[PDB]
Each structure stands twice: as structure tokens, then as C-alpha cells.
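Take a look at the structure set out below.
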There are 4 protein chains.
Amino acid sequence: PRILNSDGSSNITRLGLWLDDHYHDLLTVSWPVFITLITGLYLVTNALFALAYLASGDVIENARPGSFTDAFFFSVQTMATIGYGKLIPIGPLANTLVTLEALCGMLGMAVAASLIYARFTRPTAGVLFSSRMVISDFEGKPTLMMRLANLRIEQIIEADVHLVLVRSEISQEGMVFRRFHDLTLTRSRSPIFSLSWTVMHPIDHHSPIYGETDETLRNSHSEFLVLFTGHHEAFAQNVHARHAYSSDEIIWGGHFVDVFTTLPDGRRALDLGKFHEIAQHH
Amino acid sequence: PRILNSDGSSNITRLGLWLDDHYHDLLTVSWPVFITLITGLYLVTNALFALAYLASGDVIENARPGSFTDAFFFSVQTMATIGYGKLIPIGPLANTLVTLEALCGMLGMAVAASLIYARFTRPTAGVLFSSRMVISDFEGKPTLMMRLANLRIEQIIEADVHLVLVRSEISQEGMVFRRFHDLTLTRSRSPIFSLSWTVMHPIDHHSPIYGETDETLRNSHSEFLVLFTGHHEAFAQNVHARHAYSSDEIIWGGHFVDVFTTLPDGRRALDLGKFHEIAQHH
Amino acid sequence: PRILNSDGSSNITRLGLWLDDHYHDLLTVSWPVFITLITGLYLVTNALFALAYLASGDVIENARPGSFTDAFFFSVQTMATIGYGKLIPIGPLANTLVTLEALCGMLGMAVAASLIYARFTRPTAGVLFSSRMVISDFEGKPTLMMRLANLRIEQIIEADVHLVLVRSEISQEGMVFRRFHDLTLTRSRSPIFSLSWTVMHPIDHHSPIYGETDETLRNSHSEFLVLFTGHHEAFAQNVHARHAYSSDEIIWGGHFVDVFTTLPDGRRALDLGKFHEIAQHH
Amino acid sequence: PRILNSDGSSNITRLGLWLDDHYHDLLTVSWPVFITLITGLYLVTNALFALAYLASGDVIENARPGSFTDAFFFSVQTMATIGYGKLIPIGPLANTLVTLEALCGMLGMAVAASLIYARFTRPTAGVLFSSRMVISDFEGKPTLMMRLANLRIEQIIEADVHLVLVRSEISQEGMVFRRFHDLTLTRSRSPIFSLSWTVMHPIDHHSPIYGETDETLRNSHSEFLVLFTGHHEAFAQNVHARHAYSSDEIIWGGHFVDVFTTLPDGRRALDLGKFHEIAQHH
Ligand SMILES: CCCCCCCC
Ligand SMILES: CCCCCCCC
Ligand SMILES: CCCCCCCC
Ligand SMILES: CCCCCCCC
Ligand SMILES: [K+]
Ligand SMILES: [K+]
Ligand SMILES: [K+]
Ligand SMILES: [K+]
Ligand SMILES: [K+]
Ligand SMILES: [K+]
Ligand SMILES: [K+]
Ligand SMILES: [K+]
Ligand SMILES: [K+]
Ligand SMILES: [K+]
Ligand SMILES: [K+]
Ligand SMILES: [K+]
Ligand SMILES: [K+]
């Protein structure tokens, strides 16, 4: 059983300990649930105002007296500011409620618009993670590697990547805890990430996986968490992406196949079909 | 008397030295005060325009001449853009004021909407601080600890924590000042904060609390300030949270009870009911 | 003649080398100029549409034929979406222009609103700089100092300060250039800036002002640039503030008077009236 | 053939591997294509509603029965909330569709406004890169240099620059890959970038171009990538700019001509006409 999902999530059941977190909930519900809630408020509030018009007499011209249907659509046409002409307020009481309803609709529209904007303008990084990792020799040291690819043409600037080892360990006192280890990389910052980025961790005497083998990583239930962050030119916003690997997904001795190929014309090309391809010696 | 409140605020009375800070004030007033101010401008400006229509003659059809009530609701129906039909401008003077009023309402609506958005889209971190701290041995050193918990399912990426010692000290010259000490942590950056995070400060010869005891921390009036910062996936915005501890809230020899429990099914679980539980030896 | 103004600006005349920078210009013009430009577009575009209605015949009911005045206010009432009733489109040509005008007004309103929001939501740090600096002994070293004060109750988190020396220097080749020197501080990051922050630069053998005197700083035309940055809780946005000092504004041997005073009640207080006070020995 | 364009882009053909990326596409299409798509939805949705009114009978007063033209403009006047008066809904079915259409238009307007804002508020850094680089002696070491200029009066705070060497290299195993080298600079952070900034890389034993010549940089196909980032006061947003140089654009022995000149009045001036001027010895 893996403690981190492939997408970077945690696979832990939350035991624990309708308006205490209203701003969060309105942003995280699905769009159908969101559109439903907005429609609800839109109707409930109109009904309320419709009842406020009947509670002061027949103050709506060309409206069947005491008819809720005719009063509702007058509220609709008032809150929306359509103002057809047939239905119109008469009497100082109705005109004051109209004044209030218009204010209430503007304030509610601004809140709904704020939430729509906040939900809609959530960019995705468009970054692809290698399905596996590898441990092969690079510059004379065994090196843990994975790689990233930009699925869009627009570039990502000040791109950062963080490679975390997650394994169970035993302290000097004998306490069995789960520790996170920041793994030093040859390059943790790519100022302009455009195409493909091979991320490397030299396994030297300082590495927390020095001397480890395929077996020891399983016994410690080792996992590898990857976080990517950058500023996407397409959106002019920051983006991020997360991924996680299990020890079973490290191909020892593997080499990532070059995704850069030379066309017959001499043009340098990027073939992402080889992105997950790994060469093994037998 | 504590100099920092539990929530991270300062407990200092500001001796010191209605429009000099209008943007700040409009964002910091309570919602009832905010809604009240907006309603005020909404009525005052309409009244002003209503008086601008009477100051040019009876230029409102179906409106009692010189009646402010009928002129006000015409301004309302004009600023809001309802445009029922009974009340309508007549004469080039009224139609020019209508043109101005519509412009004034759009500009005011945009400012009101900007403020609403700015006030509404203020996410909260949803982070829980341990009620106490502890000082127990970890990896062979006495270690100061507290811990954090994410009260939501959505993860927080690039989470940072900063642990500051605040105590009165005496310089070589004899000046008694209050100094802030950044306390080095085993982990100050958690790339993906999902569940629980135990923060640790090894008390070695470099620590500003090396050799200190429960008594010395009180005599120096020592306090501990904690700041948390991260990027919350739920909101796609940054969040932060602050907390402060007094020396009286350090449980020497204490150990935080594990909040990770193993269910009978083998599923890993998170029980936040034990989050504030601390084990003491007697 | 000083090369940096007290507010951090540069005092250099730009020799150099109406729509090439439209987004910048619309954000930087004064509000009167901005409101004027928006009003302009609002009238010009309405006039244009008014001429588009006459160029297709008398397609406006209750409108004097060929009258521009009556056609303009119909465009106003259409672009604003008031729709009184007297003036109404007749014929497929007018109704198509109405359809276009409504689209054009919505698109223009969205751009105007975007600019209003972008201009309006520009918070100010509310930070006060000490009028002078000082060089006195602290912890056994001559230390350059200034201090900052938060003029608001809301706190600023992850506050950074940067102290830059700016002076003319001569390279080994003999080139006379103006170099910026980052001055190391005892604390460059205050995780929670609430009240007052004394910023200190120990003048040791590593400092670029080691061995300098009041005279040498003038001969080199030394200046000191200060930048402050933080995340203001009042606005939930980042803020910054800049200041610059001349050598003539360093009080050698000076000590900033404590702004923290003890009231008779035992409450700790902050008296910003002493913020610019400096003690000198004679 | 150069692998990086002068503007920092990559010159690689993407081989690869209409709604899968809708938010990205709507932000990256040209304004004519964007305005066209918005106009499309604006008409298609109105047509749909127009057909929803005919599919329930002649429920539009003063509208030719079964006429799509008259029903379309009623939808327009309803979605836009103009509400002239001639065309008006009759029957509970039409008034319910009107209620729905108004809701649909508000929701669509909010999405369109969000996209407009997101597209419009994309500031440009206004930064100028030197057309060439140089390698001359500075402080006793051969130093690689280029420089930047602020084309606007407003200052940029916390300005960062990153200089990356890009060249083909051979690992100990014999693998021919393209490596990025972060080049250490005398100053990588300018807290307040106002005028001109000469960026310098001392070529010492640590530099990856130590011992290299004009010939060796070509044989390795060396290129130099520059990224600039800062917070622009004009916009209160972050900005960035990228540039790339080829080995053919390094002027060995060159010196950038001083852009700071002394006027006859003693005022310090900035002449950006000399910004690309470089002095060579013969
Ligand atoms: C002030 C509300 C008027 C129309 C909607 C705009 C809200 C963002
Ligand atoms: C330009 C104002 C029209 C309606 C309100 C939108 C302001 C955000
Ligand atoms: C889509 C424009 C309708 C009203 C103004 C809202 C623009 C932010
Ligand atoms: C809620 C929509 C009403 C008018 C347009 C405002 C959308 C930002
Ligand atoms: K409205
Ligand atoms: K209307
Ligand atoms: K009407
Ligand atoms: K909006
Ligand atoms: K907005
Ligand atoms: K409006
Ligand atoms: K808005
Ligand atoms: K409108
Ligand atoms: K807005
Ligand atoms: K509308
Ligand atoms: K309207
Ligand atoms: K409207
Ligand atoms: K908007």
C-alpha cells in the first residue's frame, strides 16, 4: 500500500476531530453544484422580494392582485434591470423596495462575479512527468533521475523543482517516524523552462539513498515526491504540478531516451513520443 | 503580562503621534459598516442627481412637478438602468444629466465591485497550531518542537514555517532591548503540506536557548513566534497563519502523541483528536 | 547635488533615444486625466453609433428625423441599457446596430472596469522611515542603523529590508564608476513586522564602510538606499516602500531614542513621537 | 543554426505526441480571434433563446408570429437588459425563459469579463537588452558583461537577472548532451532598478568559460540566456523579460560606452543613444 498517490496526493483516511468555510466551499464545489447554488439564491431572493411587494398592497401596475407569479417576474425584471414597461412600481413603498432590490442585486452580482473570476482563472501547469525514474551513472556517480516536459508552446520562467525522499526511519531513541528528505539536485532552478528538463540527484556520501538498493528502498517503503513551480507566460500567473513515485517505479541502470532528434533538414526537433522510453541493458 | 498574544498579535498600546487612508479603511471595516457606507453613497448620489433634475424645470414626464420623491426614484431607475417607462427625461438638459448619471453610476459600480472583490477574496490558511510546545530529546539532542495540521483536504505547496525566539537581552554596552532570534529548524520548507507537520529546533551550542531552563526563559520573558506561509490549492492563492507561545506553554520532557493511527483494515488514518495530546513522564 | 532623492527616486535627467504603451499610460495618468479619457471614449463612441442610426434612415421612433441630439441620447440609453420606451429601434437595420452597440458597450465596460480595478487596488505600505541614520557601537562594533515603523494596526508578514551603499569608486584599471554595495544586516527578514524595527549594519572588516569617516563618505559622495517589502494583512497584497539617505544625514555617535515606553499601568506602549529623536553626546 | 532566438525563445520544431485547454486558448488567441469568438457565443446563445420563445407559441407582444427576426432582437434586448417596451413577454412560459436568459447572460458576462481582465492586465517589463555582450578586464579579471535599461520612468524593485551558459558538452561516459550553466554574477539582485544596470560575470577558475576563446565557444555552440524579473511600480505587478546571445555576439576586449553623461548645467543625465555602443581597441 502506497502512502502517496501518483498525482502527489496523500492516501490517508481523515477521521477528523455548512457555513464555517463558505468561501472555500464555494470555490471547490463542482461547476454544476456552483451554478445550482447561484441559481438557488437568484430565485429565493427574488421570491422574497416578490412577497415584499404583496405585503404592501397591489403596488404593481398591470399585475393580477395578490398573484405571486406576476410579482415574481416583476422582481426578476427589476433585479436584472430589464424594466419592460407593463409591470411598474406604484406608491412610495414599492419604489423604496425597488431601490433596495436594485442595491441588493448589484451587491449580489458583484459577489457572484468575484467567485466566478476566482474559480475560472485557475491555470494548469501543462507539465508532464516521466512515468518512471532511473538510477544510472552520470559524471561518474550513480544518479537518480526523472524528467519533465512542457506540453504547451509558451515558456515557463523561474521554474523550480523539488525532489523529496519519503521513507520510514528509526531515531536514536527508537521512535519509528516517517521523514522527508530534501534531495540535492544538479539543477533545482531552470530560469526558462521551454521544452524538456531532466532532473538529477547525484547519489554520493551525502545522499540519503547512498548505499541503498532496490530491496532496501522497499523495506523502508521509500517514496519520491516531486513538486514543480513556475511562472507561465501563457497565463501571466504562477503554476505548479505534483507527482509521486514508488520504489517499484525506479528502473535501476535505466537511461532516458533522448527526446531531441535531428530531422533530415537539420532542424532540431522534440519528439515527446519517446518521453517515457527508458533503455535497459541485459 | 505577555508581549505577544496567542494569535501572533502584539499586546502593545499604540499612543500614536477621515480620508488619509481611504482604500485601507474600506477594506478593513466590518461588512455591516461597509454595506452601510456603500448604501450611503448610493442614496446621497441619487439625491444629488434628483436635485439636479428639479434645478432645470419639470423635465421628468409623469412626475409630480417639484416633487423630490418622484425625482429620486427616476434617478434610481436611471442609475440602475432599469428604465421602466412612466418616468422619462424630456428636454436636452435632462438627457445630458441622464448621460452623466449613467457614466457616474458605471464608474461607481466599478469601484464598489473592486472593493467587494478585494474584501471577499481573502482566503484563510485553515491551519491548526499545537496548543503547547515541548522540549524532548530527538536524534540525541534536546529539541524544541510544535506541530501544524491542515484542517482541509486540499494541499498547501511550498509551505514555510519560521520559529522566532523573543526575549529581553543585555548588550555589551548595557542596553536592555528585546531581540528576535531566528531558530534553525530541521525542516523550514515542506514542499507539499497535506496533513501534519512536526516542526523541530535542535538545541545545540548554536541555539539561543542552549543551556536555558524553564526558569531562565521566564526571567528573560521568553516568547516564541511562529509564522506559516504557503500556496493553497483550494484557492490558488497564498495563505498564512501566525501563532505565539509563552515560556509557560513549553512542556519540558513532553512528546507529541502520534496523530497517525493504523485502522483494523490496514488503512493509514489521521486522528486530529490527539493533535494537542502530549505525553509526560512522572 | 544628491543622486538619489529622499523618497528613493533617482535625480537623473532622462535625455532619451501615443499608443506604444497604452496599458501603462492608462494606469499611470492621474485620476482626472483618466476619468476624462474614459468620458471621451464614452461620448465619441456614442456619437459614432448615433451617426450609424441616421445613415440608415429614420429608424428611431419618436425621434425628430435627422436630429443628431435625439439619436445620441438613444445611443446613450442603448449602450447603458436603460431602455426607457419612447425612443426605440424600428427596422432590421437599427435592431442589428443595437445588437452591435450592446456588445460594444459590454466589451468597453469590461475594459474600463479592468483598468479601474487595476488602478484602484494599489495599496501603500504605511511604513515610516527614520529621518536620519546613526553610527554608534552595538555589541562591540560600530554599527550603522536606521529604523522603520508601521503606521497601521494590521501586521506585515515576511518583511524584508535591503540597505544599499551607493558611492563612486575606482577600479584597478582606473575606471570611475558608481557601485552598489549590499550591506549585511543583523536581521534582513522580520517574519512579522508589527510596530518598530531597528535595522543594523555591523561595520567590521567586511563592511564597505570599514575605516570610513564622515569626510570620506562625502568625498565618495556616499548615499544609502533602503527598500522595504512585505505582505500586508490589511490588504492581503504585497507592499513596498523606498527611502534614501545622504552622508550628511548620518549622525555619528547617535542613538535612537527608545519608542517603547512603560505606562504607569504597566502596559507596554509605542510612542512614535520619539521615532525621529536621536541622542548625541557632547 | 542557433538553438535560442534573440528574444529568448527556443528554435526547436515540436513534433508532438478543441476544448482540452480552453482557458489557455482563450487567453492566447489574438484579440481579433477573441472578439470573434465572444461575438459568436453572443449570437448563437441569443438565437437559441429566440428559438425557445417560438417553441412555446406567440409569447412576445408586438412580434410577428413565428418570425425569428423579431424573436432574436427580443432575446438581445432581454439578455442585454435593455427592455425597450414594445417587445415584452406574455405567459408564464416566456417569463420563465426570460428569468433563465437573464441568469444565463449574467453568468456569461462574468466569464467574458474575467477573460478580458485576464488578457488585458498583462504588463510588459519595458526593459532593453544590449544588442551584444563583451569580455574585458574588470577589477583584474576577464569579465563577461551585458547591460539592461529601463525604458520607463517608474522604477522596478527587487530586480533579478540570471545569466545562463548553454553549450554542448560530453560527460565522462561519452554522452553528448546540452547543459545549462548558471553563471555567478557580481550582482544578481538590484533592489531598485531605475535606469541602467551593467551585469557582470567574472571569468575565474570557477567559471564554465574559463580558458575558453572565441573559437571554443563556437565549436561548443555556446549561447547565453538572460532572464530579468522584477516588480514594476507602474503596474504594481511583476514583470519579466528574456534575451539570448550567440557566441558571434560577444565583442572580446569591448567596453560599453558610459550612458551617464554630465550636462553643462552639472545635471546628471542618461543618454540611451549610447546604450548599444561598444569601444574596441585596434
Ligand atoms: C455593481 C454591480 C453592477 C453590475 C455587475 C458588476 C459586478 C461585478
Ligand atoms: C462599467 C460598469 C457597468 C456594470 C458594472 C460593472 C463594474 C465592474
Ligand atoms: C459584460 C459587461 C456587462 C456589465 C459590465 C461588467 C464588466 C466588468
Ligand atoms: C453578474 C453579471 C452582471 C453584469 C456583468 C458583471 C460581470 C463581471
Ligand atoms: K445589473
Ligand atoms: K433596462
Ligand atoms: K422600458
Ligand atoms: K468580474
Ligand atoms: K476582477
Ligand atoms: K449597470
Ligand atoms: K468584479
Ligand atoms: K451593462
Ligand atoms: K470589476
Ligand atoms: K447586465
Ligand atoms: K439594464
Ligand atoms: K447592467
Ligand atoms: K471585471
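One-based numbering along the chain as shown.
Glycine too: its Cβ is placed from the backbone N, Cα and C atoms.
What Swiss-Prot says about the mutagenesis result for A:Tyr23 to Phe (Swiss-Prot position 38) is this: Decreases channel activity. Counting only same-chain residues six or more apart in sequence, none has a Cβ lying under 8 angstroms from the Cβ of A:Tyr23 (mutagenesis position).
In Swiss-Prot, a mutagenesis experiment is listed as A:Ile60 to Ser (Swiss-Prot position 75), annotated with the note Increased channel conductance. Sequence-distant neighbours of A:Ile60 (mutagenesis position) (same chain, six or more apart, CB under 8 Å from its CB) are A:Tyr53, A:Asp70, A:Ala71, A:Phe74, A:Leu87, A:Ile88, A:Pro89, A:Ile90, A:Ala94, listed in sequence order.
Record note (Swiss-Prot), mutagenesis A:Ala63 to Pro (Swiss-Prot position 78): Increased channel conductance. The unchanged residue is displayed. Within 10 Å of the C-beta atom of A:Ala63 (mutagenesis position) sit 20 other C-beta atoms, taking all shown protein chains into account. A:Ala63 (mutagenesis position) falls within neither a helix nor a strand when secondary structure is assigned with DSSP, and so counts as coil.
If you draw a 10 Å sphere around the CB of A:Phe73 (mutagenesis position), it holds 26 other CB atoms from the protein chains shown. A:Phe73 (mutagenesis position) carries a helical DSSP state (H, G or I). Experimental mutagenesis is annotated in Swiss-Prot for A:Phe73 to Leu (Swiss-Prot position 88), with the remark: Strongly increased channel conductance due to defective gating.
Under the three-state DSSP scheme, A:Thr78 (mutagenesis position) falls in the helix class. According to Swiss-Prot, the mutagenesis experiment A:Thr78 to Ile (Swiss-Prot position 93) carries the following note: Increased channel conductance.
Cβ neighbours within 10 Å of A:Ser114 (mutagenesis position), excluding its own Cβ and spanning all shown chains: 22. According to its DSSP assignment, A:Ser114 (mutagenesis position) is helical. Annotation of the mutagenesis experiment A:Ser114 to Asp, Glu, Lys or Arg (Swiss-Prot position 129) in Swiss-Prot: Promotes open channel conformation.
Other Cβ atoms within 10 Å of the Cβ of A:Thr78 (mutagenesis position), summed over all protein chains shown, number 29. Distance between the Cα atoms of A:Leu17 and A:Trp18, which bracket 4 unmodelled residues, is 16 Å.
In sequence order, A:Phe73 are the mutagenesis positions among A:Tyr23, A:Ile60, A:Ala63, A:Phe73, A:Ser114 whose C-beta falls under 8 Å from a C-beta of chain D. Rounded to a whole number, the distance between the Cα atoms of A:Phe73 (mutagenesis position) and A:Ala63 (mutagenesis position) is 10 Å. Recorded residues A:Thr78 (mutagenesis position) and A:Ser114 (mutagenesis position) have their alpha carbons 22 Å apart, per Cα-Cα distance.
Applying an under-8 Å Cβ distance to chain B, the mutagenesis positions A:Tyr23, A:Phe73, A:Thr78 reduce to A:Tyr23, A:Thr78. When secondary structure is read from DSSP and collapsed to three states, A:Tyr23 (mutagenesis position) falls in the helix class.
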